[PDB]
Every structure is written in C-alpha cells, then in structure tokens.
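Below you'll find the structure, written out as structure tokens, and then a few comments.
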Amino acid sequence: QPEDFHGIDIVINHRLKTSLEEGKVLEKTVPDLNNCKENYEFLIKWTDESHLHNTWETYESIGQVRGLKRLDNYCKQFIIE
C-alpha cells in the first residue's frame, strides 16, 4: 500500500512568493516552472470540506501532496506552454 492520497484540488491562481515579506522586485515573469518554482507561490483550492477555503501555499509547502501534479499543469497552463 503506497501513499498517494489526494491533496490539491485546484490551483486558483499564483504570484510572486512575497509571503508578506517583500524586499525586491522581479520583472523576469515566468517562462518555465523553475522561475516560479524558485520564487513564486500559488493559490491552492484545497478540498472544500466546510471551513477550509482556498489558500496561497508554495511548492516548499505543497510540493508533496499531488499538488505539484495539478500545480504543474497550472504553471504550464499559466506560467509556461
């Protein structure tokens, strides 16, 4: 019995991983998944059980729950092609 339980339902959107920290700007946009994967966050629509709502996580926190899969198709449908 491996481990692949669901985790990310939908990537509502994304943006620079400011994490309320901010400090410098980057006009390099996001061509591939590295630019983002190296400095970007993503609104993760998690399972809407009742009190849980979309949130803005980052691969450093959603890179291990099936998110990268839906997040990968999101970065390619929104940050790459």
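The numbers used for chain A are those of Swiss-Prot, and the residues that appear cover 172-252, in sequence.
Here the Cβ of each residue, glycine as well, is placed from N, Cα and C on the backbone.
Counting only same-chain residues six or more apart in sequence, none has a Cβ lying under 8 angstroms from the Cβ of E220 (mutagenesis position). What Swiss-Prot notes for the published mutagenesis of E220 to L or W is this: No interaction with methylated histone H3 'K-4'.
Sequence-distant neighbours of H222 (mutagenesis position) (same chain, six or more apart, CB under 8 Å from its CB) are absent. Experimental mutagenesis at this site is recorded by Swiss-Prot as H222 to Y, annotated: Confers interaction with methylated histone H3 'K-4'.
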